[PDB]
Number of protein chains: 2
Amino acid sequence: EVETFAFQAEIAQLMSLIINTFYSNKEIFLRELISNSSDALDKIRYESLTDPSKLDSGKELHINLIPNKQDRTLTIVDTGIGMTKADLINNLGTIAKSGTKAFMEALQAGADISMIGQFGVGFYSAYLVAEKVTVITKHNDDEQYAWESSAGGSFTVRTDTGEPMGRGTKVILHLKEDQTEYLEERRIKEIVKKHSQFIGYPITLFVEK
Amino acid sequence: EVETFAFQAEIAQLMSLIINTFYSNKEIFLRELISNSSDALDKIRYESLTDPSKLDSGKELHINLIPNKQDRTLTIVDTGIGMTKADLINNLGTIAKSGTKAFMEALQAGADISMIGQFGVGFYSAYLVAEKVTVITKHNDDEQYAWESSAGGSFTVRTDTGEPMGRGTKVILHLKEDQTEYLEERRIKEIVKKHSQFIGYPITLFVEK
Ligand SMILES: CC(C)c1cc(-c2n[nH]c(=O)n2-c2ccc3c(ccn3C)c2)c(O)cc1O
Ligand SMILES: CC(C)c1cc(-c2n[nH]c(=O)n2-c2ccc3c(ccn3C)c2)c(O)cc1O
Ligand SMILES: [Mg+2]
């Protein structure tokens, strides 16, 4: 079964702002997702200091970047703590209602779209480049779930009974037709170096066949 | 009773690096602490969406900056989620062993001390300016505790039975004698504007009598 939900009104506003504001510095989406993965990795790392069994679902803490030119998708995989079904539905674990409001007030006072991550809602910058986003996630305390949205005010959640991930989150960006530069190896490397050079976990850029 | 602990060896190394490396851009300490407070505020905000009683210990989410020229202290107060005694002792809730190692490897590959927060250990940059740091914290699930360290490889934890804080964390920096500029109103404002201008919670700079 696929369940369909409406975004809270503030998030629907934020998504529409991101989709419809003219803003050419779109590459910041990657740093925001990589920063989310690092946070999730910190979370499982910290919990595992008190309970080492929480790593039975996989001991390696890393981030993988997977371009696919045939599907026109960019996928960011991490082996972080993942999210429960309730986390997914509660705006992907973000404080999105209050962060959106503070963010949009900051935009009126001189802030820039690239500061979206300082308000806890950097995930939604995926819609700078993507027409649709899928989040597949597995938390130790729950089953594997897939969240999906093409904006337009709604999102879906379903169980993901295919290939298990052990533990972690996979964000699949279905890129807009004019944003395929973010599938290019040289472009991804350039962005990682500029905005995410020194982070606490290995980043592996997959190459294509 | 005051209990005395030894830092793990990696943290003692990191603290010694921060204290003994020549590095003039010391003002970044404030952004790191303010960023920690914002994270803790995000935490209580997110938990309160599922359980509004978690705000019975105080509903306002903010950050206060308190200089005191007579005591030569700078204090950052937030009403975030706070920390338990175990969190305090487990390196202040940080992943400090693994973050320190990754950080110091990053320092060898071109990173700079100001990137300390990208490795989850920004708190320890307090020792750029402070000879001693006190952390007084109150989490909903525990009693009020005071953590303290003047570096030198050890720290103390005691109960703090004086003035309750409801919920949150107070970081008291006892400034080094040559670092009193960070008590000046114009200096604090300048630093907040440069590094922490757009964040999701109000920052109030206290003035002095
Ligand atoms: C939100 C997006 C979809 C996302 C989430 C997680 C994730 N897995 N487990 C977690 O706790 N997180 C996480 C981490 C940071 C976050 C939130 C919410 C707000 N911030 C700042 C959630 C991830 O690893 C990658 C991601 O791109
Ligand atoms: C660590 C210092 C002392 C500190 C902690 C908390 C705090 N209270 N409750 C929390 O969870 N945190 C917190 C927040 C962020 C953190 C950690 C550890 C690593 N990062 C990145 C801890 C605070 O509000 C202010 C602070 O300066
Ligand atoms: Mg952060």
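The residues of chain A that appear here are 16-224 by Swiss-Prot count, in order.
When the header is checked for method, it gives X-ray crystallography, 2.2 Å.
Even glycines carry a Cβ here, placed using N, Cα and C.
Looking at Swiss-Prot, the entry for mutagenesis of A:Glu47 to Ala says: Strong ATP-binding. Strong interaction with HSF1, HIF1A, ERBB2, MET, KEAP1 and RHOBTB2. No effect on interaction with TSC1. Among the mutagenesis entries in Swiss-Prot is A:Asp93 to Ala, noted as: Impaired ATP-binding. Strong interaction with HIF1A, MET, KEAP1 and RHOBTB2. Loss of interaction with HSF1 and ERBB2. Los of interaction with TSC1. Quoted from Swiss-Prot, the note attached to the mutagenesis of A:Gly97 to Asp states: Abolishes ATPase activity.
Sequence features annotated in Swiss-Prot and their locations in the structure.
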{"residue": "A:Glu47", "record": "mutagenesis position", "Cβ within 10 Å": "20"}
{"residue": "A:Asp93", "record": "mutagenesis position", "Cβ within 10 Å": "28"}
{"residue": "A:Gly97", "record": "mutagenesis position", "Cβ within 10 Å": "28"}
Separation of alpha carbons, A:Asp93 (mutagenesis position) and A:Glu47 (mutagenesis position) (Å): 13
In three-state DSSP terms, the structure that A:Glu47 (mutagenesis position) belongs to: helix
